[PDB]
Amino acid sequence: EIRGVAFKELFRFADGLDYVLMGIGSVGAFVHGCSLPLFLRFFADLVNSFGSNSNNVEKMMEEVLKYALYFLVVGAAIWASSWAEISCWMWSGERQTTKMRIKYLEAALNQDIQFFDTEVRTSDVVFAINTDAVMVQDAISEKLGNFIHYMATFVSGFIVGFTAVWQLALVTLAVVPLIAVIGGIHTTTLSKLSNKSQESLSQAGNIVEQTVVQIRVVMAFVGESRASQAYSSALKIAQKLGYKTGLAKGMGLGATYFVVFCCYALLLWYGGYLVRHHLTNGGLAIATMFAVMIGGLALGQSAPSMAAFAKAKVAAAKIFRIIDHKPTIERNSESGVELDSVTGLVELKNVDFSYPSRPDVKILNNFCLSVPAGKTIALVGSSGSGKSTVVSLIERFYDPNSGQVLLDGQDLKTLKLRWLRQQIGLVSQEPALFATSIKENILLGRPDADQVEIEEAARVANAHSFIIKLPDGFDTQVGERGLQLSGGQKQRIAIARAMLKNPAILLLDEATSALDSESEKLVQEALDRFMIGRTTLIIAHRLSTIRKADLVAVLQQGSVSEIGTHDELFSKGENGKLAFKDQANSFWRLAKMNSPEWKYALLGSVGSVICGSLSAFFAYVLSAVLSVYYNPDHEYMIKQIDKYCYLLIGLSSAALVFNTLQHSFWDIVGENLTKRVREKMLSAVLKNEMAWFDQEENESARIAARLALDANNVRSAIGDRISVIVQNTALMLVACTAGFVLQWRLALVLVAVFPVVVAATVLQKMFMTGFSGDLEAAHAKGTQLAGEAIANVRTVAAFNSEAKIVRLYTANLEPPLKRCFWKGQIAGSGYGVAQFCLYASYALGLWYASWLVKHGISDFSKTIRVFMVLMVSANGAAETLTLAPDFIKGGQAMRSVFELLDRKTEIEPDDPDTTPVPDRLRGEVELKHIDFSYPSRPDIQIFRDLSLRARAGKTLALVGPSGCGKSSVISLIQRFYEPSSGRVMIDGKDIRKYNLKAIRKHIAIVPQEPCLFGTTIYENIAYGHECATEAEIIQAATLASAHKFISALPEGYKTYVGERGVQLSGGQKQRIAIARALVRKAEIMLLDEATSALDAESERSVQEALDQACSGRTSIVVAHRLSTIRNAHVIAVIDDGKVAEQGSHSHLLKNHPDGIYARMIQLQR
Ligand SMILES: CC(C)[C@H](C)[C@@H](O)[C@H](O)[C@@H](C)[C@H]1CC[C@H]2[C@@H]3COC(=O)[C@H]4C[C@H](O)[C@H](O)C[C@]4(C)[C@H]3CC[C@]12C
């Protein structure tokens, strides 16, 4: 484990402005922290004056006025301090982190390639840029300010409480730990249970992902229910964990309320005792209790900043480790001769390079390669030979071991590499394109070029292409949102960037196997014009360029064998605004969908209202006790205080019980709703046809992501919404009725500003969480550019364009900087305004209470009770709003799930219109005049009114060009896609009117790539038939010969096979797929060209298994390899969507000579 760097080093990249910002933010944070207990002290003074001066009205009025002015001053101070703190801390952190990001990327780019090979992985570098974008910035921007603020709040609260009433402060200090302890336990318990629920949800998502990637075989058979059952099990586990989560949350809230009620019972009694003995005032005691509570909670809230500091220390240690590293290979050297003879006569003698990470094995051991001066060389060394090692050595990526290696007669170390790499042009296996515009992606080959040179290079040496046939053209920033690039466009861009480096050698290598000939001919003309270009890593891919090269010296077993002529070369290298009515309707339909849980909801609802009442009740008690404090009759005050304390102790238990009840039952409602909706979504998805799966936004992990993300916000938007809207309604109703009954006038004035108080307290809690948004989302563009640069470090170094990448990174990072500055300003201003309005409302309400008392309208007791009850109830309501407010996201996901459910399938897997189905369908399939067009590409028509047919009980083999959709025929058979036109019949009955579900069990299919359903081979084989028992799969394995390795397998049938388990060989996987096909004992077998890339033993085994599989009943096979259709007695030709020759291969080979069969026979020779 790396040792975290000390805290001070985190501020390495701080300049003078950052120091000023940090100082101003620190002062603002200190003032913001201190001004809360100061407000409590001023409130105590105001209440004490307003209660003591009942007889002397004028003194009461003037003192209340001065303290209201103090409240306004404190509000203004809070406004200024919070604004300064938030803005300065956010912007300073962002600036420092951006500078450090830029320096990190700059240091990473100019590192040696061997650094990434051995020291730090590229994935580690990308993760490090994630960590520097998150943790270091978070610690030095928001966590530090919050730590200072909470230290200030803690110290100020303790000072205020002690200097007011040291006695009660000590008692309140002892009460603080209990509340803090319960809060910590509740938070930890929920986090642990949340982790359990999270992994359970991941399991459910994995099931959906697996089902979608295997949707073909799953739909081809009858696995739709099987998949739903597995999903049901995972959902059940998740809801059980959710039940625990909900019960734990309820218990935590109940426990903290119980402790709070009992502790304030004790504190209020002790405050009454102190008031009896003339040791304090009422307001002073109340403020002391509040201040000490605030200080303790502030320290508790400050601890997470320390946690963040530790994590960021570790992260910054890693980042500074990578930054401070110094490259070993010398760059910007002074030994460069800068020779103008760009032609490389001959070089690379006696190279003895050994791979840097592992010195045990060496490739370039003792041999020489040598080159001419202006003639290409083709290099073909086995398969895993060090063909790329020569390219790397030429580019000076590494260095040869102790020997004598030169270039052009002037060595490599004595020619620099800043301009040496300028002479050399490199084209990689896969072209490396960066997030900038394609125009700049042409520039970085030579920044000194102008527009005219770029366009002439792209035009005379490349054909007109998508760059000009484009809405944007030169300003076409690709990035992650790059347009459709099939490989040819980006490849041509890469060679163009290459030709901008006109002189000297140009290095080639193999491209993708499926590439158009235009790129190859452009490469050929590029190497012809730059005859200095040699060292093509063709690895036996273009015999024409091989004949072009004067020397085609090979690198067999990592060594040169023959150098010179290129004549025979045989037996070597044989490899080739949003609406609201719709939201209301969807809400109503989900509620109707949630009907079976109604009981729980009602009970939960009951608990909610009672919980709300308790909160209001608590507020009232405080008010009452305070109002009782300023009562001359001591015995009456004793009786009242005892009554209130006993009532509070009694109702603490009710608070606990009904908090647990409410949260448990609402969580049960929510979990049941999520499970039901998720199952319905999966069923609706599985009912859809394959054309729906082919469409975009509709495949693999992304559909699983939509399913996972559109259920939790649904549970929120139903359960949490109703729970809060009823509990806060009960709270507000009780508080408002108490306030009205006491003094309706002041109650009305206060409920005028009630939303302002609630909003301000909500913003206080949000400040507690933080106002910096998703830092990752802000720097997404820069992060992806940096990842592309680091992953493509070899290409960047080859084109010596590190500075260009750095400046592009800076230009991408500037808009996040500006956005962060403005966001900080807006957030600080808004928070300050809200707090100022809160304190202005407090001052106005309390002054109006004083004014009412002055004119004999009311009393001190009633007015103070109204004020305190309404304000504490506002705080409680805001604390209630802290529950997940994902309502808008909930509505959006509501619409998403509803449109997913209401989608209509064109092909219904079910058979509502039942048709007669024979028990043993013989299956005389006849695809007569079937006109089918590629679903993905309508223009492409694999079938053109082809009258294909196959007599039942007979084997038909489909042969023809790979381009024609011979496999697409089997898709039409399973009705995955419907032919653009034409009618297909299945044994005397058309399949359209026929029942698809009955057909599925009479059809067996083997995919070209076998797929792994689950853990055991047992279940994979049993998947073929609905009720496979045990003997049936035994015979399936024996006839399929799958048992041969199964007995050899340690666990046999029950071995864990798949991605994580024992990965069987391709032949074994295909053989078990064939076995599961035989399990279904279907009359019609649709054999696919699975035997594509296998070794000799696996080839023979899989063709044998195919021999037993196709034997018996009827089988439509598609094949392209000899000794496969020969066994079949009926062969068809798929030429251009039409049938050409029908009959046995031997029968049609004798007559009409030079036939299409003879064509592939001659080709296979
Ligand atoms: C005199 C008040 C009306 C004052 C003007 C008001 O603005 C102030 O913010 C009140 C509502 C605060 C000050 C201290 C707060 C309390 C702090 O002391 C406590 O024990 C905590 C524990 C726990 O966090 C409870 O959920 C809230 C609870 C019990 C708080 C409830 C709200 C307060 C009582």
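The residues of chain A that appear here are 23-598, 676-1264 by Swiss-Prot count, in order.
Per the header: electron microscopy, 3.1 Å.
From the backbone N, Cα and C atoms, a Cβ is placed for every residue, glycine too.
Here is what Swiss-Prot records for this protein:
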- 44-333: domain 'ABC transmembrane type-1 1' (DOMAIN)
- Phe65 to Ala: Reduced brassinolide-triggered ATPase activity and altered brassinosteroid exporter activity (MUTAGEN)
- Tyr279 to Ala: Slightly increased brassinolide-triggered ATPase activity but normal brassinosteroid exporter activity (MUTAGEN)
- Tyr286 to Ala: Reduced brassinolide-triggered ATPase activity and altered brassinosteroid exporter activity. Strongly altered brassinosteroid exporter activity; when associated with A-941 (MUTAGEN)
- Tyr286, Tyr941, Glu978: brassinolide binding site (BINDING)
- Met315 to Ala: Reduced brassinolide-triggered ATPase activity (MUTAGEN)
- 700-988: domain 'ABC transmembrane type-1 2' (DOMAIN)
- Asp793, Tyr1033, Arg1036, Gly1064, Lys1065, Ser1066: ATP 2 binding site (BINDING)
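The 6 Å Cβ screen around ligand 1 retains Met315 from the recorded positions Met315, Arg1036, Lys1065, ordered by sequence position. In the deposited coordinates, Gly598 and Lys676 are the last and first modelled residues around 77 missing ones; Cα to Cα they measure 59 Å.
Each of the recorded positions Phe65, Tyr279, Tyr941, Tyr1033 was scored by how many other Cβ atoms lie within 10 Å of its Cβ, and the smallest score goes to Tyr1033. Ranking the binding-site residues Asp793, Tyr1033, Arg1036 by Cα distance from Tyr279 (mutagenesis position) puts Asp793 first. Within its own chain, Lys1065 (ATP 2 binding site) has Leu1057, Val1058, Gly1059, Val1217, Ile1233 as residues 6 or more apart in sequence whose C-beta sits under 8 angstroms from its own.
A sphere of 10 angstroms centred on the C-beta of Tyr286 (mutagenesis position) encloses 23 other C-beta atoms.
Around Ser1066 (ATP 2 binding site), the same-chain residues at least 6 positions away in sequence with a Cβ under 8 Å from its Cβ are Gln1107, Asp1187, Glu1188, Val1217. The two recorded residues, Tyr941 (brassinolide binding site) and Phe65 (mutagenesis position), show a Cα separation of 10 Å.
Less than 8 angstroms from the CB of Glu978 (brassinolide binding site) sit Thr860, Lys864, each of them six or more residues away in the same chain. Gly1064 (ATP 2 binding site): 23 other CB atoms within 10 A of its CB, across all protein chains. DSSP classifies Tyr1033 (ATP 2 binding site) as coil under the three-state reduction. Secondary structure at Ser1066 (ATP 2 binding site), as computed by DSSP, is helix.
In this entry, ATP 2 is bound by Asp793, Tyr1033, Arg1036, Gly1064, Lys1065, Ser1066, whose most widely separated C-alpha atoms sit 19 angstrom apart. When the Cα positions of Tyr286, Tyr941, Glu978 are compared pair by pair, the longest gap among these brassinolide-binding residues is 23 Å. Sequence-distant contacts (6 or more apart, same chain, Cβ under 8 Å) of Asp793 (ATP 2 binding site) comprise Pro1034, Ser1035. The two recorded residues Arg1036 (ATP 2 binding site) and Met315 (mutagenesis position) have their Cα atoms spaced 69 Å from each other.
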